[PDB]
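Enquirer: One structure, as structure tokens, below. Some questions next.
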Amino acid sequence: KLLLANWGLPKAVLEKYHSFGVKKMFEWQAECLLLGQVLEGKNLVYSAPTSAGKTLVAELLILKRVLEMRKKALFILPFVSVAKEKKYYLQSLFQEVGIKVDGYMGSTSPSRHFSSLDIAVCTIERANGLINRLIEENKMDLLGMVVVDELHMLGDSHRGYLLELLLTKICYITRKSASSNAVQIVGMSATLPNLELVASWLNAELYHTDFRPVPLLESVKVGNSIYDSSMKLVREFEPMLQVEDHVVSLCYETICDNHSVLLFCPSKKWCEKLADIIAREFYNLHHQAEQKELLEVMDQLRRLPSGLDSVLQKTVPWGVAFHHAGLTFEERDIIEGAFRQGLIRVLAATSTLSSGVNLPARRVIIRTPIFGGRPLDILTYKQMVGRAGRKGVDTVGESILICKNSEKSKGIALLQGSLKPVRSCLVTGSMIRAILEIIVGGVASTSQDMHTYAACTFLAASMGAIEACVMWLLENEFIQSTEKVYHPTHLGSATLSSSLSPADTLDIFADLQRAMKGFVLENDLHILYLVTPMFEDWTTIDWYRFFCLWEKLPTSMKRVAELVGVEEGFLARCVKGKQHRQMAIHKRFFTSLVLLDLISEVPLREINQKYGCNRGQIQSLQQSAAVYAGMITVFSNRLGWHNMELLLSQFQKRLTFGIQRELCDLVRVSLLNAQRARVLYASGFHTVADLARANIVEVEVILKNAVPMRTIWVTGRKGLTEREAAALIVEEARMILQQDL
């Protein structure tokens, strides 16, 4: 019984599991699976440590549900990168058996329509939109089971409220059908204290385990000594070589042990400085003053669109690297990818790596309990350390939080502390969309039945203004009042389809309708101004730098700014010598200026020297602004503005890839991001139709040139050789031509 072979799974999936090394099934997962009536369809929510293999139970459940009853399934994952990684893993797992998978990661959308799809692995922001679309045309029968991850974020978070709304909509739908269950919900979480309340809200039984494949022991240092969590001295520290912080010694213990070490840093500048220090201290500690494959990783970064960074030069050919938010989205995967293989030994990361892809390491070191001027949160601290200890390789994993003076008292509190219990975050802006998602889909019409929906949410299960909040929608024309029975309006139905927050729509509707008065078409700026999402905190603005850029703007672009509220007289003028809606317009204009250079295919390095914002915040904005163009276009489609939908139709593809209008068709191949299509375009190939018929040997030479054996890189499959990738360029083009016709 304690073997995967005894459990029922297709053969191909099983041999795929041997390919990944997972040959022993833990007792906790099997016991939780046999526990209760989970198999026959009743929902479940469970918790486990991150390194224990939380995904195994979800994968077995989705397999069994798909094979038992023919019904499509979902995969809700927090971030885009983890979503793409899980998409590729699931695809490699599911190729042979027949359950095709394809993902909805923000900007990117499937070529095939959903009813053909089976497992739609997707982020929350578009999982909610897909659920709304399915609930729209009474087509919820295809859904058979839904996977959610990290249930702890539905509380105080920017996007978890979408997850809670989607879950409560599913619960409301299945409880309406009772007038065993239509749709399964499975989930994984951290060591949540109130997970029973969460489990009871979805009438699921609770199973909580703390079992770990390898032991984990935290440690806190006091000067030149190491203290355990429970006021215990487990080891006496003694630095070997160094030239109270004694940073190199802790990593130096790992190097002589032949194991990897993860050393995260508070802020952006700390990662570069710390990475150089360890690389600098490797000059004399190992030279008295895998190389071949390490140079290949360095060779990978040489002709990346952003090139190879200066600080990355002095560290990479020594086993030391660093990885933060400011790096390019392509160098982030290379550094992470080779870390899995073990080429790099030291990483200087920020807190963003905590929530990303699994990065196993034997020793994890945290710089300060203070992260960015604020104390470290307990929730991210559990997954801060959870990566320590490789499965089946390392028998002991440890974490060494570094504290000084009086900060030790604050630091030790995290070791004995527990992550805060979840909330519901539900006037409230996250509840306005909650009732708009149900009364516009037509499932709930009578007000009394709507009151039962508020009895099905997380707020109700935890243990007035709900009825006072539909009046807020009544004021803003979102709903028409009839005999009470509520019916959606043109604005109400357009917001739901495009999946925008009703708070933002009121401004957009009055902003998009102000393009009726006057529009410019010589330059893409005004079109881009209506697709720039917001400012958030994507970068720090440079006003004097904006002044020099403001003057040098040609005549055509300056016409746009005056038309949207930006003032030539006041722009980088009063801020130097010293309005919230006015302030959010000027940043909106700067966001549109940056995006226009992105869609002009200007070098990413050149934008840094000109725009002051580095490549890390650029792709974190063009990916976020590409989703916005995909929501404005749908918003204008349902609102009956056929002319505006025409202009913004092509701007989702342009912002995602930073391409021009010419390369829109070439880029449809997944292996041509932004430069593999430009150099290919100059080779006389202007469309994907005739690129599919290209000579295989012809594309090899053209791809060799334009340089700013597995040395060429493609997202999702790590590195590749030039001969194979060039063959993949044509091979992908073969499959596109007949699959869409």
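Start at 1 and count along the chain as shown; that gives each residue its number.
A Cβ is built for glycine as well, from the same backbone N, Cα and C atoms used for every other residue.
From Swiss-Prot, for reference:
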- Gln29, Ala48, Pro49, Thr50, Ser51, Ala52, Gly53, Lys54, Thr55: ATP binding site (BINDING)
- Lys54 to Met (Swiss-Prot position 121): Abolished ATPase activity (MUTAGEN)
Enquirer: Most Cβ neighbours within 10 Å: which of the binding-site residues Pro49, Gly53 is it?
Expert: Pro49
Enquirer: Can you count the other CB atoms that lie within 10 A of the CB of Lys54 (mutagenesis position)?
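Expert: For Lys54 (mutagenesis position), the 10 Å Cβ neighbour count is 19.
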Enquirer: Note down the number of other Cβ atoms within 10 Å of the Cβ of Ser51 (ATP binding site), including every protein chain shown.
Expert: 21
Enquirer: For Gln29 (ATP binding site), what residues in its own chain, 6 or more apart in sequence, show a Cβ-Cβ distance under 8 Å?
Expert: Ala48, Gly53, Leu56, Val57, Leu60
Enquirer: What does DSSP say about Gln29 (ATP binding site): helix, strand or coil?
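Expert: Its secondary structure by DSSP: helix.
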Enquirer: Count the Cβ atoms, other than its own, that fall within 10 Å of the Cβ of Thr55 (ATP binding site), considering every protein chain shown.
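Expert: Result for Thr55 (ATP binding site): 18 neighbouring Cβ atoms inside 10 Å.
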Enquirer: Using the Cβ center of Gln29, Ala48, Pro49, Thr50, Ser51, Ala52, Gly53, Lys54, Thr55 as the ATP site position, which other residues in that chain lie within 8 Å, going by their Cβ?
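Expert: Close Cβ neighbours, site residues excluded: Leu56, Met188.
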